[PDB]
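Accompanying notes for the structure given below.
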Amino acid sequence: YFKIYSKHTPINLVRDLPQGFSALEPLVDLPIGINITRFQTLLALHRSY
Amino acid sequence: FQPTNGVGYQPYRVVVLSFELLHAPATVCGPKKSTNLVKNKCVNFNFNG
Ligand SMILES: *[C@@H]1O[C@H](CO)[C@@H](O)[C@H](O)[C@H]1NC(C)=O
């Protein structure tokens, strides 16, 4: 089972991620059967004129 | 084959189900019955867990 947690909290800072206690609630329990050993995050670029 | 022929010439919609289990978490399960929720009485309860 692949567990995913999430807790969206508003903040206002540039860098130096602030301090504070957070409680991430469970989101999904996808029943998969793969051997996860490596991951890679994805982002979005900006194409314009 | 024609509509009127022998016994060994009639169509047969054959579906061969194959129940197979792997190391992955099982998802294809069966229905679970539900009784009536009796309150204010010394009875037994059988929830999910
Ligand atoms: C890792 O791979 C093996 C290969 O058979 C499998 O049996 C096992 O369930 C896998 N483990 C996880 C956590 O996916």
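To match Swiss-Prot, the residue numbers of chain A are left as they are there, and the shown ones run 200-248.
For this deposited structure, the header notes the method as electron microscopy, 3.2 Å.
Each residue, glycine too, has its Cβ placed from N, Cα and C.
Taking the Cβ of A:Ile210 (variant position) as centre and 10 Å as the limit, one finds 7 other Cβ atoms among all the protein chains shown. Under the three-state DSSP scheme, A:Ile210 (variant position) falls in the coil class. A:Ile210 to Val appears in Swiss-Prot as a known natural variant, with the remark: In strain: Omicron/BA.2.75.
While the structure shown retains the original residue, Swiss-Prot records the natural variant A:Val213 to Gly with this note: In strain: Omicron/BA.2, Omicron/BA.2.12.1, Omicron/BA.2.75, Omicron/BA.4, Omicron/BA.5, Omicron/BQ.1.1. Spatially close to A:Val213 (variant position) yet at least six residues away along the chain is no residue at all, judged by Cβ distances under 8 angstroms.
The annotation that Swiss-Prot gives for the naturally occurring variant A:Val213 to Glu reads: In strain: Omicron/XBB.1.5, Omicron/EG.5.1.
One natural variant catalogued in Swiss-Prot, A:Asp215 to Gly, is accompanied by this note: In strain: Beta/B.1.351. Secondary structure at A:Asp215 (variant position), as computed by DSSP, is coil. Of all Cβ atoms in the shown protein chains, 6 besides its own fall within 10 Å of the Cβ of A:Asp215 (variant position).
According to Swiss-Prot, the natural variant A:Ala222 to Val carries this note: In strain: 20A.EU1. Sequence-distant contacts (6 or more apart, same chain, Cβ under 8 Å) of A:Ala222 (variant position) comprise A:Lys206.
The Cβ of A:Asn234 (mutagenesis position) has no same-chain neighbour under 8 Å that is 6 or more residues away in sequence. According to Swiss-Prot, the mutagenesis experiment A:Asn234 to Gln carries the annotation: Increased resistance to neutralizing antibodies.
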